[PDB]
There are 2 protein chains.
Amino acid sequence: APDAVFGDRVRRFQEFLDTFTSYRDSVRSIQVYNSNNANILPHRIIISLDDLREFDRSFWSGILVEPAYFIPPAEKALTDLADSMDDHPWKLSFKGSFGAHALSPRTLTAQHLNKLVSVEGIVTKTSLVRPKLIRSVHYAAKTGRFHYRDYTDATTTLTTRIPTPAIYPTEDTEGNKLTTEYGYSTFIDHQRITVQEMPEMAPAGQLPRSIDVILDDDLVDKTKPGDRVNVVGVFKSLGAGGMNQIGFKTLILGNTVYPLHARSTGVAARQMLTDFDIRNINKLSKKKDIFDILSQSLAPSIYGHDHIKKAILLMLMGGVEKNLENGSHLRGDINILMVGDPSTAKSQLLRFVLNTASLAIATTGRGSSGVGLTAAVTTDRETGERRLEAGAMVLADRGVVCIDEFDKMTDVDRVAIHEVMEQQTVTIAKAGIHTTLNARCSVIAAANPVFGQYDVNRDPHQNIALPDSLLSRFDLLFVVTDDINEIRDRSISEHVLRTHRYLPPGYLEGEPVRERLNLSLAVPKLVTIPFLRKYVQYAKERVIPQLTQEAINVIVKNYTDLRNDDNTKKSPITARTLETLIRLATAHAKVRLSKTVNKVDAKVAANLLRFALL
Amino acid sequence: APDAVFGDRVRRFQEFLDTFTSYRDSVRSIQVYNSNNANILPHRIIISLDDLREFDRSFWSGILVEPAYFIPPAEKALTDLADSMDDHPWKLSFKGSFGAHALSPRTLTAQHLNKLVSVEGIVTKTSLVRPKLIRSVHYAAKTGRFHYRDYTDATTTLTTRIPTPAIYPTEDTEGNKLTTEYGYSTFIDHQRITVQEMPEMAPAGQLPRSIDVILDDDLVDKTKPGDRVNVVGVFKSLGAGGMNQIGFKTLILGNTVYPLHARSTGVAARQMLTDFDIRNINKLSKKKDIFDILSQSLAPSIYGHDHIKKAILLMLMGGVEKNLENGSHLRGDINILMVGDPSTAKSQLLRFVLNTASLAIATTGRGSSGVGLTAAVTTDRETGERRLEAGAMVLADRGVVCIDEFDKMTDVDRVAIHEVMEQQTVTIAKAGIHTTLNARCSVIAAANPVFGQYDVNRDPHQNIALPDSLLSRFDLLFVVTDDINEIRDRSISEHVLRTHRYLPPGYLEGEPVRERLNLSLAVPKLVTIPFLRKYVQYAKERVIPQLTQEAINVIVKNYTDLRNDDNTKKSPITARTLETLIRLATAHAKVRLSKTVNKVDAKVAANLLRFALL
DNA sequence: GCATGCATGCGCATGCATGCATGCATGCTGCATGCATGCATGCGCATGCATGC
DNA sequence: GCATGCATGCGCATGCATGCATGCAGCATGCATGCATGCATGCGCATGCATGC
Ligand SMILES: Nc1ncnc2c1ncn2[C@@H]1O[C@H](COP(=O)(O)OP(=O)(O)O)[C@@H](O)[C@H]1O
Ligand SMILES: Nc1ncnc2c1ncn2[C@@H]1O[C@H](COP(=O)(O)OP(=O)(O)O)[C@@H](O)[C@H]1O
Ligand SMILES: [Mg+2]
Ligand SMILES: [Mg+2]
């Protein structure tokens, strides 16, 4: 029967939902969607814990401290408003600043039980999504009547109830036999996941701590193993810890699950674009020095190397791939290789690409070997089946892979990369498993000269020492050297000393600067690094240029000319060069946001290739 | 959760209540009463089982056969209509013809369990009305909050439920002590009664059969021990008949309780007066021979005895009694005595008064003795207290007592009747009991002459032989004799032979006429016996005449004249004669329906007294 | 007016429906034993590759 | 070209999380007796009345 306290807690949350009206229209929107569009959306909204502090302090403190008394009231209050604006229950989500309830699996203790918490870590394993039976319907052929029953369990209501163990009906109240109507019963899905502390926040050489999260219905398939995640929910004690006859059974009943992005991880980074942002992105295009402004802002601290600055942007945007009715796939990724002297900032260039790209994985020479790049087979304890867990290149699909110290790899891995750089498929034929996986990735790499330093007397085949088959699979092979000089020594020295003296905004000189780990959230003046990602993200999703009848003649001339010319080149010439020219041409048209490839872009591609060749 | 069958059964009873709209306005009336009048009325109505047969046959058959499935639906349907017309639950009652479900406690067997039945019999014992606790409210001084709980049992719902044995709360959910708020809790009353087969329908010399009826709330104090009753309800089996370890526990859960009237019983007879009836009753008055027409219709089959015919009507209407501020009570009942020869139809006159009067008890000489007339003391097994059960004259309050063979009584009962005929109180002083009871009754009696036949040679003191104290307590002493003759022999013979040849309407001559037991229900041409009761009932309730300054002189003259006159009279003269004249005068004014006594009535009273005296 | 037998209350004795604790034994049930089963582990050996000479 | 040493997969024993039945015992519930209690029975005895003579 009605409780006064429940009623007042509902009333105050009705007033809260009335004062800040940004949540009512959000509820309106989902009904508008599910009616006008008949992908049915789930019945949920998100609340800010910062708004609650301003509106009411005690109600805020109560959800932080006593969720099991203030959450069902708020949910019922929300359901009432939903049924009000209406011409299936509803549930809430939580965001804002939590404070002392922003914990990790190691610092989460028994004094935080029965409160709402935020937990950080890595997802290590997910289970199979299973149906759960709620209501079952039956039929009696001797009376022409249908009967039903309801089932419930302890992980669906935040407060403790008196158990009702009902049974599965096979028989009528007179004895008539009942047929089970599987299509008329209701089933709701279930999944369980385990979380662990992230490897770069955990103490070195110490065993890790983990926590179990239970998800149901709509939150059931949001993540995969090996992800950075933030979860919010109630830390619940269950059952009796052996007092009917280790301790109590503890787990989190999830309500919010946020994917997070980190360096060298399989979760991509995306940002929400404001119309103001779009206006600047589109304004920048018309000025006909877009390429130079964007190129010089690519790690401006390294000096020169402007053509590699161009090439990295061309790889970051990339062309277009094409599928024919036949069933043929034609590649559209660009790959870069760099050979130079042992103090030419190769690793700074690689690390910058790792920091800026939306999805990137870092590998160093012999570091990754064999299965570590392609895939490996494991066994599942429960079902007993043999499964696959992804290697580096399977994870970096529609992305970039950074290979530092490229020349240190064995031939066995080289033959495996031959298949990824051209067909972009990985084929596995192990005991019982025969499957093909997708790996559509671009590759950037850096290599050391065989003789320590580049020898101008000898020809390239004696300095590089890589097979022609692998060389042809790289679109661009750049060579760089540091010529000892005085003019450039002065110029470089002065600039490098400029850089080494820089105050971050807001410190008195002397004060040490402070380091923090950057965890993201997923959904001629130089341009800011945070804006370059916004530019690229729009430039890939929106523009898909088509080929014109003009520039084909330029490409044809350049390819024919190169193949019937007799200068010693830094790479062999094949049909791969023919396709490379088109990929390069379409990348520049992605830079310009035009719907068609053009002649100026074709000549920029040709100029770049010829500089990198001769 | 909702049942389809329950829903359809509710819907059809909504249609039934809609087609016959005589039950909706009855519900309207009770709300009108309880709002306008703020004696709150109970929430109940009465349905006809004859209407149900015409509207739907299967629904009728279902209530007769399956009450436990069609009664809760009908009650809910009624509650919905009540809450509809509204600008606490409601319940039903049943009347009409039942058929094979009109049984007695002897013919009620185990094949009628779980069906609605009608039972006839006599109420033999009633229990004490006790409160029953439903909802209890509490207070916590450490939190300023009030808590409640609900209780239920098996005798409140017609269908079987799963028991919930809740406990009495003394403690809060934290441990705070609670005060019990007796004024805020809800209590509903309870009573149990036993029924037995009536003595004039039961087989002679055989032990009787009985049945238990449970009544609750509003039906809790409708009857008293020693009443003819008709009860309708469900015949229920309760508990487990020893199968957890005689047979099952059987009882009736009452819904309807009707009092019935029978000859020589304490339940009065009343009829509902139609406006058409009132018009005839009031029309008859204006004609100035009302007394003669009503008098000659009093058992017309007995011949002559017209002055006794008048006297019986005067007793049947009676005067008015008066209470003073002082605390004095002045009598208003009339009493009659008759002395005559052994073939003068005395007992026919007595039996006619027994059959016609609204409440009458028959006693014959030595038949009733001692406690049988006044009262007796018994003991109650449960509470152990000494109680009183009423004798004949305590039961016949505001009524008549017929004593045939008056001269056969002993002096001990005569002294007890001295107190009833004058002060109309009975005083009991037994061990522990000292109480005074009300007995306001009129008395008619008949006595035998001492010498077999009335001897004209001797004076009345030698023929009657009753004490002057008792004679003065009788208003009228009539004497009658049969004078052997020829003219009156012919006249009486012919009339008596007329009577002995009479065909009831609708029989071929020869066919025996059929006897039936007449059980009533409670709430110059000759006038019908059924109408005389209607006349008397209105004449007593409505008219209460007052005394005028005119007729007092007539009464004064007659009383003075009689007390200073020297003829041998048939009774002594006292102030009892003075009061008798006023009682007689006011009775005739009750016959005329005038608001004041008059002179013509006074002279009729004087004439009647002087005929009965001389 | 006197003598008599009946019916009315006293004054014994006994049985009888209610009601509740105690010692013995019933009847179930939670606990300790034994065991089948299938997945993972910790291991030594044979092959194919990379690094000199 | 040739000789050598390391990483990878094959082959072999062993331990160990799940899971379920059975004999034995510990353990609480229902039953049989035993009695206390207060009411009602029914049974002879004394008194006050109604009848006969
Ligand atoms: N052209 C350059 N401009 C600025 N700094 C440079 C340049 N070349 C090298 N450096 C600096 O010198 C160091 C080069 O180290 P590293 O990145 O290991 O070189 P490499 O990868 O070529 O062996 C870094 O401090 C880098 O910042
Ligand atoms: N005056 C009368 N008129 C009609 N019938 C009479 C009359 N007197 C007597 N009777 C009849 O004679 C019989 C009298 O019997 P009963 O009532 O016992 O007489 P009583 O009571 O006077 O001794 C009945 O059949 C009655 O109907
Ligand atoms: Mg380096
Ligand atoms: Mg008689």
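We number chain B the way Swiss-Prot does; in order, the residues shown are 16-53, 90-138, 151-308, 315-592, 648-738.
Backbone N, Cα and C define each Cβ position, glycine as well.
Note on B:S412 (ATP binding site): other Cβ atoms within 10 Å of its Cβ, all shown chains, come to 7. In this structure, B:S412 (ATP binding site) belongs to neither helix nor strand by DSSP; it is coil. The feature ATP binding site is assigned by Swiss-Prot to B:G409, B:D410, B:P411, B:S412, B:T413, B:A414, B:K415, B:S416, with sequence analysis given as support.
Positions annotated as domain 'MCM' by Swiss-Prot: B:359-566.
If you draw a 10 Å sphere around the CB of B:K415 (mutagenesis position), it holds 23 other CB atoms from the protein chains shown. Annotation of the mutagenesis experiment B:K415 to A in Swiss-Prot: No effect on MCM2-7 complex helicase activity. Loss of MCM2-7 complex helicase activity; when associated with MCM5 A-422. Reduces MCM2-7 complex helicase activity; when associated with MCM2 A-549.
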Worksheet item: Cβ-Cβ under 8 Å from B:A414 (ATP binding site), same chain, 6 or more residues apart: which ones?
Response: B:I371, B:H374
Practice prompt. Starting from the Cβ centroid of B:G409, B:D410, B:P411, B:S412, B:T413, B:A414, B:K415, B:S416, the recorded ATP site, name every other residue in that chain with its Cβ within 8 Å, sequence order please.
Written response: B:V549, B:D551
Worksheet entry | Candidate with sparsest Cβ neighbourhood (10 Å radius) among B:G409, B:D410, B:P411, B:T413, B:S416, the listed binding-site residues | B:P411
Item to complete: Consider only the binding-site residues B:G409, B:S412, B:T413, B:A414, B:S416: which of them have a Cβ under 6 Å from an atom of ligand 4? Write none if no residue does.
Response: B:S416
